Amino acid sequence: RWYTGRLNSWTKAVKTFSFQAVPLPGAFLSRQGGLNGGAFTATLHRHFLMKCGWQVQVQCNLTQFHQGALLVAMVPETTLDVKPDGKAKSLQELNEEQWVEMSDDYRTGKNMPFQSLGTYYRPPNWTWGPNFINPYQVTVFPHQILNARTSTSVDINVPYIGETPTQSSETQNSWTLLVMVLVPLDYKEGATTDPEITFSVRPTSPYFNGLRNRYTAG
Amino acid sequence: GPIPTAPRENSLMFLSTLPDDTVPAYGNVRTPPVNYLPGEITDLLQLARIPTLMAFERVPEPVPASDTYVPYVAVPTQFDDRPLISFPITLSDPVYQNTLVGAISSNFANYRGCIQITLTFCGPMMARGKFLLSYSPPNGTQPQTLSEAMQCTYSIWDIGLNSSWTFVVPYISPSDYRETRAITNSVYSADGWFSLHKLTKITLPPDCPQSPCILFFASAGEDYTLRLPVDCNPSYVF
Amino acid sequence: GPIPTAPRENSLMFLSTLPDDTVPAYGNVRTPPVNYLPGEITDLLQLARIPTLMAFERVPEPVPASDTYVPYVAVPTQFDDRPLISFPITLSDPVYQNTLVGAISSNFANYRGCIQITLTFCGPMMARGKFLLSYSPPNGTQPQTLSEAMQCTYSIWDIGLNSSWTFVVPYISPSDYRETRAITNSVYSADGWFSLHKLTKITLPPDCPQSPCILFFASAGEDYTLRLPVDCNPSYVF
Amino acid sequence: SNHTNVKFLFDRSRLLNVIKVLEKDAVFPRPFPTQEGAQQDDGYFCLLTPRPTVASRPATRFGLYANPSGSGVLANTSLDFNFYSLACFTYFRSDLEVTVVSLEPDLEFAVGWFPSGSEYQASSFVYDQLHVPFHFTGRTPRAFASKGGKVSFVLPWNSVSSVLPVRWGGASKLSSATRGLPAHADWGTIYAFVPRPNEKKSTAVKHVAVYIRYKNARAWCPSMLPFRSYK
Amino acid sequence: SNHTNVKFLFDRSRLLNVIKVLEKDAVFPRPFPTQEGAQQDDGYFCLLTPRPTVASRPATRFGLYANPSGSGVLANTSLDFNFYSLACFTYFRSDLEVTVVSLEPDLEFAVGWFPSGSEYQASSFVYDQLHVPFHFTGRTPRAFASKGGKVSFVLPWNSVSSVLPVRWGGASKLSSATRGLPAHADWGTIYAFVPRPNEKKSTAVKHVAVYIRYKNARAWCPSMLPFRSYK
Ligand SMILES: [Ca+2]
Ligand SMILES: [Ca+2]
């Protein structure tokens, strides 16, 4: 069955290489943007492993007299949730900032978690990381476009992936979504203003394993 | 003879795992028949499945010898909503250590398959009772409650007649094997906990001894497999 | 064993391109099936043909971020007898660099075949128009005039409905390949220029946004071929 | 040629990094964080994968000592620039060819190895007033220098994991869950030592490096590659 | 793999122990007990089995010089920790692969051998004012260093006994019947010597060790393995 949530408004203040991202299944875990999964989401904790695909939709309001462009693409094995603070994002940070813009820290991945040296070792000069983002290369991924001249919604499906045939329900975070502004928003004044966004999801062929009680507490 | 050939960067060197042999010494060698001897043994897995004794602590035993890490447990008069015995699913614990499987694995890298878990009791035969058993896969908390155990991989053993019972682990692993060494209680090796609860309290006629004893075993199952033997440590020489 | 043989002036030496292998370590090796994973990828040419984004400058963009070398261009209200955009036919330019083909070639010596050139527009759909396109082979002057472009390898794209269009270079070369590295704008590699002219000016109804945007792509064609991969540079680590 | 054949493409050797020569049983560096006074033998336990690493242990970010002075001990890392700049894909698996490269001319040495995630313990025993680090023999092979020698060898895939993720987005542990750290994605560690007793420990200083080659690999799915600053 | 195949399992080499380099015909150590003044050449007659041993003669218990000083001469022993910790069986038989390991760099040496229970006698003769220990030639093979060299070889089962008891409970002799001592369960003794006359005896001191490998073995019946102290 389908599941759906909401996302902020595409605003004129947003620019090219401005975006936001969503993790799978972390969206359900956080009920991100009002998202709710319910029965299977609770089942997650009672089953120590799982394996499934996905099937999604996204929507946003446009009008003929708008110009600008947006992009949607799934990307796996990313650490986009990690902030420069070194942790995944709570419900407040993205709900507040509402649109990320590219910077060297994410063009390099330097924000990834790191270790405390202790007094034993010299402090390094952080300069590089492998989880960078090169936006010019993202067209390789199959993707879909939402633009005033094109559409107001999109649909995509993806398979399961992972270094093992199945993975822990709690830790498996192979797939991540990102949505980015291809061209800044604009329209002759008075038209549909700063449309909001929504997203829908379905898993495909999900199979729970490792049956046990709900998540022996932390 | 003299002809262009291929050298190597490390010709004639010695590595501990050299695969081939060298010049022999002599011919005319003769050896006697071993036929009169019983049963040449070929593989570890042949013997690893024989039930071995576990080494559970003796509940603050006050003897000057102190602990008695021993395969048996005594029967309590009282019970609580927490197992008689619990332990992580980890090969490094002493009850694992001195088993056949534990001794083997102590010189291996990774493990695969499942193990046989055998159970035993030692009290007077005029006793009737039952016990609950629950394997707890990895979770966010070590099981305590009987109801929790019921949610876990669980079964109940009838002590009504048989004072012994057997069990085999299920092999669930995202990897082909699992790290044998207890480097850390991590997703690579650690696989939750076990639990043990007494289903109902004592039932005995007169003159029967009180608070009897309970015994347990362990040994490999048919599916168990290990990988990459590893070197030993001689500190026990001390 | 001991027999006359053939030595070499550099026996057992190490060159980066040694063609053969050496002694193995162990037997008994087992590996898991990768069958559950999707689509093992074998060759670069499989992916190189996916349209990639170009990096055209943002016409003196005044943002404190300064330049925005970006695949798109904006629609001008005026036009001149000189292309909207022109550039030499050379793999080293930034618009080439960060493409699939550019990233590949950055670690190759020479190139052969042809590439796909894809075009795009971003304005309101109530727009009607046309554009002229002209590839300029090497000559004594970089094309400016529309008439000059018409003499060059040229075609016209209808923006009437389709806001995208494709093109493929023709492979003309006195040599089998051409030097990939921009050592100099020389007969070995450089192959002229490209030009872009708008055929007719704007046509829009009321309420439509003004001066819309134009987008473009690039990716390898079927005939493209490279030679002799080359080593990289890590300075981007900075 | 058909160079674009990836399997053929990467089957060549390249440097990993240097390490210091050993002269006794060594204290393996402690898990982080590490404090002054916890003396340990850094710079000999040669990790075996070009991933970002630090002090014989993996790493996620890349930081380096751009400055020549400061407080504390200088760690060491390892990156395969060629392959990592050419690695526009997601998952990986292959075998690994490697060969010894001594830095000191005229060297006599012995080397050893243990696999991925294989814990280390040597200690030493006195052979007639002469300590013999246990590692002189043990579970794993060894090779020796012909007063200098190009020792070469290969190792297979070993991890319980089905494949190697080129770049990663999971979490390492149930606690202190380090993102971007797939632990079981290497081949272990080696160590080069003089064939002399601990008593024969010398004042001289020696160093050795190594070259590594990919064998019969397999690759999956796309992945990005670094951008270049336009200046 | 099928590592659990015992025959495959143990077919790898490991150190036996060190011995001193010889420079003349030697006095074999006398049978115990031995008294001061009965000067004898201890520490060169290399016994050839990892059983507990003492002064080129077998041993039953294990005792070692945990203290650095005392009265008398320090003997030497030999134990194969890996195999003896893995030896959970009763009877045994196999062949034996072995290779030389010189401790002194840049050494020139010659080595010899004689089988299990083979008594020793060399003496020496003067070749033009130069003594020639008879052992320079004799019943058994010899091998030499290429200014250093990895001399290797193998030997078969030799004892009149049908098999080798892993651990033993019989009695050695009709008199002084030492329990736990099966005498005829080894391969003999070797000896490394300089290819120089006795007159060329030098002040310098040299040492050599050896590695040993099991070949095509056969095993019978279970047996226990050591317990570990829980502390
Ligand atoms: Ca040759
Ligand atoms: Ca020859």
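Since chain A takes its numbers from Swiss-Prot, the residues it shows come out as 212-429.
Method of determination (from the header): electron microscopy, 6.4 Å.
Just so you know, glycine gets a Cβ as well, placed from its N, Cα and C.
Swiss-Prot documents A:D316 to A as a published mutagenesis change and attaches the note 90% loss of viral replication. The DSSP secondary structure for A:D316 (mutagenesis position) is helix.
For the mutagenesis of A:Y331 to A, Swiss-Prot gives this note: Complete loss of viral replication; when associated with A-332 and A-333. The structure shown keeps the original residue. Mapped onto three states, the DSSP output places A:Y331 (mutagenesis position) in coil.
The 10 Å shell around the Cβ of A:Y332 (mutagenesis position) contains 25 further Cβ atoms across the protein chains shown. According to Swiss-Prot, the mutagenesis experiment A:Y332 to A carries the following note: Complete loss of viral replication; when associated with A-331 and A-333.
Here Swiss-Prot describes A:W337 to A as a published mutagenesis experiment; the accompanying note says: Complete loss of viral replication; when associated with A-336. Non-local contacts of A:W337 (mutagenesis position) by the CB criterion (under 8 A, 6+ apart in sequence, same chain) comprise A:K321.
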- Task: Measure from the CA atom of A:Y331 (mutagenesis position) to the CA atom of A:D316 (mutagenesis position) and give the result in Å, rounded to a whole number.
- Result: 27
- Query: If you draw a 10 Å sphere on the Cβ of A:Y331 (mutagenesis position), how many other Cβ atoms land inside?
  - Reply: 22
- Task: Mind sorting out which of the mutagenesis positions A:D316, A:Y331, A:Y332 are close to chain D, meaning Cβ under 8 Å from one of its Cβ atoms?
- Result: A:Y331, A:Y332
